[PDB]
Protein chains: 2
Amino acid sequence: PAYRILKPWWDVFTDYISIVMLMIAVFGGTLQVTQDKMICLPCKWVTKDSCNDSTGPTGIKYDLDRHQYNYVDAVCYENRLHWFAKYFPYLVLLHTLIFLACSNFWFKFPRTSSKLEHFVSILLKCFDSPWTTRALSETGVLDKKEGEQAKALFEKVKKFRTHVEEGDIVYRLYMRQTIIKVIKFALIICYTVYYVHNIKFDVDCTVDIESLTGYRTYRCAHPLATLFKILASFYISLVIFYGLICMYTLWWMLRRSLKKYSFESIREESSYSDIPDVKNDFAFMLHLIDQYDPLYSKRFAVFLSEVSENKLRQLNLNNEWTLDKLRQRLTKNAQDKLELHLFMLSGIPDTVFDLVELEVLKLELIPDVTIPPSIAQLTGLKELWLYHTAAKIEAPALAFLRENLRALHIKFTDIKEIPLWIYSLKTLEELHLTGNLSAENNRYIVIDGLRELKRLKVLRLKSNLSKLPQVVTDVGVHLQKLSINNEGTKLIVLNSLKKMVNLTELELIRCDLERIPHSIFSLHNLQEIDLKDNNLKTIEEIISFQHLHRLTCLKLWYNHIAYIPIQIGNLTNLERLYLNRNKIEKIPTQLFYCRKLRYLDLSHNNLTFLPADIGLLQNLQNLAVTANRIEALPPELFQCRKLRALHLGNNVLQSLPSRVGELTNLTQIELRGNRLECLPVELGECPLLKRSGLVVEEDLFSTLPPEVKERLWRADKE
Amino acid sequence: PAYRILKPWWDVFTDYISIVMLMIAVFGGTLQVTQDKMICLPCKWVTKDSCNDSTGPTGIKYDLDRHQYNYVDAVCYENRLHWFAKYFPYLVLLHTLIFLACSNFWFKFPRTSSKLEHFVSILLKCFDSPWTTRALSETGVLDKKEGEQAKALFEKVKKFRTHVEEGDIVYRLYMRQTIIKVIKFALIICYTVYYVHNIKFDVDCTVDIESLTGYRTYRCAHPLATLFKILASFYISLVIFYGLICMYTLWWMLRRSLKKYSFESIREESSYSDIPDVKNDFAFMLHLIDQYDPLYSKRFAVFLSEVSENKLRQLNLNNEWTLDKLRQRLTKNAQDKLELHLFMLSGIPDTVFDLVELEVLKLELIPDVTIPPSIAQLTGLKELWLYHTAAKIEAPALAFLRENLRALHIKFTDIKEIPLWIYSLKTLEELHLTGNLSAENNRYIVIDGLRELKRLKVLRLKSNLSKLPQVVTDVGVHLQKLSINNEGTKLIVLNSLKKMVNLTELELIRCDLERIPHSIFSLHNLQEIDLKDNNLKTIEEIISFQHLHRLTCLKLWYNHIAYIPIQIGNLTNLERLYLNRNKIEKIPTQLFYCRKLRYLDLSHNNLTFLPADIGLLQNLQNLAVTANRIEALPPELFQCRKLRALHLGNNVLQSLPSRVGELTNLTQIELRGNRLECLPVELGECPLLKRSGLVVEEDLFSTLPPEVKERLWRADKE
């Protein structure tokens, strides 16, 4: 059936003893009801209310009719026969019924019956699940339905365990009913042994009946006395055994503290040490199961272990993300390297470590992930991005990283979630800290270990830092690229950059400087300068940039500057100048003294006209003047032949010179938003020009001869 | 039901006998309770407390009313009727109940009830499993679910076997209850046969009742005496049969030692000889099953054989390692041919032999590997790798390998674990021994069979040779490439290389020569010679190498040479020369006389400067001068234009000569570890120059003008 596992050997022994006692009770009751007469005979001679018992023999004449004998039998039976001899079977029946009631009370009381049914259903479901079979076998691939069933079983087992530990009702009812059984056995044995000698075959009744029969005392015989006596002896022996069993049950329930379950055997033998001991009302059920069969408890033990749940989740992720299905999700970043980005995953699948070709791994919002040593299988992995991810490392994996790690990007909201092994990677070249290093008024101790990286070359601090850290200044002695994104927070250098003399990039995006630092003049090794959104008003510091012999990538876009300084003519080695999103009205001629410009870009600025000496800069390749008040392009703009990109959008350009055919290198040109009424007929005289190379509105697209349109459409096939 | 298989014929016979005895008990009980009266009559004439039994006949007047007769009947029934006549049905009921209880004890006792239920569940599952059907049919294609279920059933059967052999409980209870049955039958027969004569129709009761009736003795009649007597005879016959059955059960359990199961008939008939005998508490259940039906035991026996587990593993391997998986798992080795690597696999999947394009097979740590004839299905297979695997091959597959096998790789630690059929492979061309052939005071007898293979070209002995085996000396007269690696173990020749006349490769890696052997001079046909890690001291024997007019690949790295002899100039055929990892203070100029050097490399040498004569080596391709204290490079060296690779690591260099720019065939060059600070501009103009070709420090790369960097990186794509 179903509840056979919930009854220990003593319970079934008591059940069978109760059945035998019920048979005794019904046999005695049938005996009494069918015939329990008391055959009484008056005796002539009386010796203190007792019969004296003092040619051929002859019978004794009593002159009593049959009905008088029946009456004296009835009176002597009701009055002078001991109540035990008359009511033994009924007392046995009542005691057996009470024993059965107190044995089955917890099975029938709904408050505990529901809990028992829930526990047995859960135990049966957890006993036969193949996940338990696999876990016991281990002491590769499982079906999705099986994994989902195991996950649901884990969840409901945990919820049931949480719900049950506060009950403490099944154990209380079991203990109370066992106490009732023990005390009932004590009383039954005492009174039955005391009164069993009170039943006998021959009895004497002096019932005081003279006016109806004529004799006072009667010698009476009870035919069932011997049978009732042997039945009482049998019932006494049965109750003795029942009481011994109940005493054993009490001793078992009072010498173990059954509210606490050990659960140590499996966790010390199978090494499943992460199984906490259960509280009251659940240790009792497990003890009962142990008394029935320890294997059920052993198989149910796996569902309470965190290791089992964790490896179940890992197997679920392995099934969900196969190798072929995961190579599909591989993507390429801007740097053209294989990138695997995990988003909102429950963890790191172990199948991702089979991709030897993996090069970039990005982890974003995965909770409490431990990088398994299987990462040692990978070879080409160089970038690891942990955005809001706390990753814990193992010993072989940490050494593998310290040997073969190149890049690391981490974003964090609190310091406590940053890796504690980040400093152990002494070969990391580039680091990207986009968290919030401003702890509780600390001197950036959380990054004080940045000096450990002796091969650190790129820094990407974006943490709203109020000032450049001492540790950063120390580590910048061998730093190639320094990038600070202060998000508009005011930053003060205060003579802190001259320590670094090997920096090549000094990106200062949103540092809110408002002034070009005076220490940047000491970094003659700087080549790329970016000052986006620093609220810079005066940029006359170009008067000191000529000492920097490698200044070639001066970028000053997204700023508020009025007039370009003449000191630009001081510099000569400028290759990429960017001054977009500014308010500049006049373009100086001396700016063109830098004949090495390649990617000059002046777009979204309050410009008015293009100087006619731009042809003097024949090395120009790109020039984007989108969103500017440029009335017309001067012809000298087309003197250059090396120009490639030319973006003139949202500009008031009424006319376009026909000499566009002079430039063969003009690849992409953008003229959307301009006030053009007709297009040059030499626009098609460019061998290298595709559909994406021309960006104009359709309405004016047909004003040119259709032949060049057909040529362009023919060249746009592939 | 389910336990009918667990009850032999004696069990069901005893159950039916107990049913019949219970019918006797209830019939006798109903008889006694319904009417068990004893009709007594007083006798007037008495002879020693016994009735004497001494015109028309007339009745005898006793002057006793009916109630006096009832009283004397009751008294004579209780006192002078034998207890057996009154309590025969109740004793029969008690004995029947005890017999039933001791028969069903083990089924109802939970400790053995759970074990029996688990055993019968496992037996029923293993009886109808189609895996047993296949195994018995064998004395094709199997579903994945069926195979998984079969593996799980195998595992749980093994676990149950491990759990049960320590029990020894069910057998003990069965033996004890059979002993109880036998002794109870003995006592029942004794007392019942002794007291059956005590029941009789006519009885005499001298009950001493004079004050109530007036007669001393009474002749009484028991109406049920004859019915009870025939019932007792029937019950005695039934008990005799029951006792004989129990005696047979005891004899069956005491002449076979049921703790141990032979299990040898099936394992000797079906060739499943690998079925170990089961221990106690599990052999007993098998004996019971044999008593019921041997077919259940035979079908359950397959799960206890290692052979069935092995073939189930093989089938699961074939189902798992599908054709597509192995096809995708094929790799390209260094030799540019299809290769497949098997690591720690339990066997070779049969789907592997369906990859006709396979050419190289690698097996490592595969235990008890058997090559089926289906390897003849493979056609492109040419090399076999047997790493720590003992391969067993049949006649057709052996012929296929004798006809279509080129190379062989075997790894071992013992002599015996190598294949004994290796010498049967006539068309073998390459051999790879990586074991320990140094046996107990033998002249390498095991490899003595190498004389069988006259078609061999490559021999790769690696067994830490102390003396060259005579078999190798005799077989080297037709050998092409001989590579020997003793891992620093001493090697002696004593005129052992003179026998060979046509050898070309003489790799003597880590053979602890400590001196150049004098037997190598006779091998004028050698072309490649290497003496790495041979503890050499002086190499002035080059005068004896003038006989070798084909010596072009003499390698002497990883040695200890004080200086290069001046006899190198006598030779002129040097094309690949190596003296790496040595301590030589200067390179003599005569060594540069040989104009046809192409792969001269001198790395990790204590060299001071390179003579200008190195500029006459216009034919040199690769030159490695890493870890050399060369202060400057001669301009004459850069005059050549056929140089292909120049590696410079950890060298004393402050600047690079400016005439390298004239080089156009320079494919690659490295300057890592040097304290250089200036990179000449003319280095940026070269037809053969890419980012991979020139790898230098990041800081030093920024000193060159950037205009060529964009052009180079734009062509770095393809």
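Chain B is numbered as in Swiss-Prot, which gives 15-68, 92-176, 230-808 for the residues shown.
Every residue gets a Cβ built from N, Cα and C, even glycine.
Under its mutagenesis entries, Swiss-Prot includes B:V40 to D with the note: Abolishes activity in hypotonic solution. All protein chains included, B:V40 (mutagenesis position) registers 14 other Cβ atoms within 10 Å of its own Cβ.
The annotation that Swiss-Prot gives for the mutagenesis experiment B:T44 to D reads: Abolishes activity in hypotonic solution. In the three-state DSSP classification, B:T44 (mutagenesis position) falls within a helix. The 10 Å shell around the Cβ of B:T44 (mutagenesis position) contains 11 further Cβ atoms across the protein chains shown.
Every protein chain considered, the tally of other Cβ atoms within 10 Å of the Cβ of B:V47 (mutagenesis position) stands at 15. Per Swiss-Prot, mutagenesis B:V47 to K or N is noted as: Impairs activity in hypotonic solution.
Listed in Swiss-Prot as a mutagenesis experiment, B:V47 to D is described as follows: Abolishes activity in hypotonic solution.
Non-local neighbourhood of B:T48 (mutagenesis position): empty, since no residue in the same chain at least six residues away has a C-beta under 8 Å from its C-beta. Quoted from Swiss-Prot, the note attached to the mutagenesis of B:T48 to W, Y, K or N states: Impairs activity in hypotonic solution.
Listed in Swiss-Prot as a mutagenesis experiment, B:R103 to A is described as follows: No effect on anion channel activity. Impairs channel selectivity, so that the channel is also permeable to Na(+) ions. The secondary structure of B:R103 (mutagenesis position), as reduced to three states from DSSP, is helical.
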Subset of B:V40, B:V47, B:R103 (mutagenesis positions) with C-beta under 8 Å from chain A: B:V47, B:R103
Same chain, 6+ residues apart, C-beta under 8 Å of the C-beta of B:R103 (mutagenesis position), given in sequence order: none
B:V47 (mutagenesis position) versus B:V40 (mutagenesis position) - Cα distance in angstrom: 10
